[PDB]
Amino acid sequence: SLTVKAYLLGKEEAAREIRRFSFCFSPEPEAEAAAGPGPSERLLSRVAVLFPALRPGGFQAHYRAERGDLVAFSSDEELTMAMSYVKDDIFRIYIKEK
Amino acid sequence: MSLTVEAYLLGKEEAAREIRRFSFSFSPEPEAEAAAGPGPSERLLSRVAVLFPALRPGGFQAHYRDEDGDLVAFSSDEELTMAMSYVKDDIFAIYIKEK
């Protein structure tokens, strides 16, 4: 399992709301239903129901890189890399509504 | 078994406004038929309301400290079972904040 921590940012980039959810170390939930994506579409799904303060699918999750800068990710291929940075079982990300 | 839950009221300067505690049951949920999903969360959030009338009845969010210490606004039973996993004693501390 892997707990993913999300950080809500308003106008002053200030933590608006904080929530976490238990994730599976597996690559994807389904094998047949999955039509390409998996982790991204899954995470972005929770963040929506967890952060109703903003649109359901009108937001972009930005993750810190080796440099620290923010990189709005939206693809499974990007997730597998994001986890490569964190050595622990905690995946932190910056949530921002479009 | 029993478990006392301590709540901390926060105003504008995040200063302790009011302090109150209530005896809780170690059981998973109070009812089995009436319960329509939730249990501990809906139960705790119920007391905090009657205990902290200074704010809205259901217009508040309880934040609990994590392994890191940061505040995590919880609102689901699944989140409660985890919060208790942190505290080893029979005292559950939480930060109450009115929306």
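To match Swiss-Prot, the residue numbers of chain A are left as they are there, and the shown ones run 3-100.
Each Cβ is built from the backbone N, Cα and C atoms, and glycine gets one as well.
Per Swiss-Prot, the features are as follows:
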type: MUTAGEN; residues: A:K7 to A; note: Loss of interaction with PRKCI
type: MUTAGEN; residues: A:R94 to A; note: Reduces interaction with PRKCI
What is the number of other Cβ atoms found within 10 Å of the Cβ of A:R94 (mutagenesis position)?
17
Report the same-chain neighbours of A:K7 (mutagenesis position): residues 6+ apart in sequence with Cβ closer than 8 Å to its Cβ, ordered by sequence.
A:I20, A:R22, A:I92, A:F93, A:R94, A:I95
